[PDB]
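Read through the structure below, which is laid out as structure tokens, and then see the notes.
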Amino acid sequence: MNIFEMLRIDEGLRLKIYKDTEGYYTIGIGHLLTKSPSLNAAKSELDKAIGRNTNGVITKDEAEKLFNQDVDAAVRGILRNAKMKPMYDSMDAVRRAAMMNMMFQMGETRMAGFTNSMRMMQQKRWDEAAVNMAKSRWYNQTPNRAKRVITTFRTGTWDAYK
Ligand SMILES: [Cl-]
């Protein structure tokens, strides 16, 4: 298992533009197009993303290409954050995948809301950090997914995924 397989499981694969749990236009493997409530805006974003005129439908290879870009983007962002970088560098590979999962799904800003949790892990306060992470909008909105990610971060294993 790896970050790719992990997110593929959590994010699923859609080849046509759809509105997510929050109502925002998305496509492929969890690729947020826009927060605009306007579908054509969303189509415009999609064409820009893929580099051709698509009318809301892409191929799986296109989808995977956007996903790799998105995964890269996520790590790049953790590594560029002054506070996250050392946190990530200090983690083992499974736990680093957990963090990548979180970044990818919610973005930098929201991710910063979890700093207390992260310090708690730095300090080997693993269960405490886990219970703490469940106290959040994230968990409240997509509990099964968050539970998997939390378990992953807490244990360093891929148990929640097999
Ligand atoms: Cl893009």
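For this deposited structure, the header notes the method as X-ray crystallography, 1.6 Å.
Positions of Cβ are set from backbone N, Cα and C atoms, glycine also.
Per Swiss-Prot, the features are:
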type     : residues               : note
MUTAGEN  : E11 to A, F, H, M or N : Complete loss of enzymatic activity
MUTAGEN  : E11 to N               : Loss of 84% of enzymatic activity
MUTAGEN  : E11 to Q               : Complete loss of activity
ACT_SITE : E11                    : active site, proton donor/acceptor
MUTAGEN  : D20 to E or Q          : Loss of 99% of enzymatic activity
MUTAGEN  : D20 to A, N, S or T    : Complete loss of enzymatic activity
MUTAGEN  : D20 to C               : Nearly no effet on specific enzymatic activity
ACT_SITE : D20                    : active site, proton donor/acceptor
MUTAGEN  : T26 to H               : Facilitates transglycosylation more effectively than hydrolysis; covalently bound substrate
MUTAGEN  : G30 to F               : Almost complete loss of enzymatic activity. The enzyme is destabilized by 1.5 kcal/mol
BINDING  : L32, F104, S117, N132  : substrate binding site
MUTAGEN  : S117 to I              : 500-fold decrease in enzymatic activity
MUTAGEN  : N132 to I              : 5-fold decrease in enzymatic activity
MUTAGEN  : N132 to M or F         : 2-fold decrease in enzymatic activity
Cβ-Cβ neighbours of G30 (mutagenesis position) (radius 10 Å): 20
Rounded Cα separation (Å) that holds between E11 (mutagenesis position) and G30 (mutagenesis position): 5
Residue among mutagenesis positions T26, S117, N132 with least C-beta crowding, 10 angstrom cut-off: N132
Lowest local Cβ density among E11, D20, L32, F104, which the record lists as recorded positions, within 10 Å: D20
Pairwise CA distance, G30 (mutagenesis position) versus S117 (mutagenesis position), rounded so that it is a whole Å: 25
Entries of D20, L32, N132 which, being recorded positions, have CA atoms within 10 angstroms of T26 (mutagenesis position): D20, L32
Those recorded positions, out of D20, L32, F104, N132, that come within 10 angstroms of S117 (mutagenesis position) at the Cα: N132
Shortest C-alpha distance to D20 (mutagenesis position) - which of the recorded positions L32, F104, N132: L32
Substrate binding residues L32, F104, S117, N132: largest Cα-Cα distance, in Å and rounded to whole number: 27
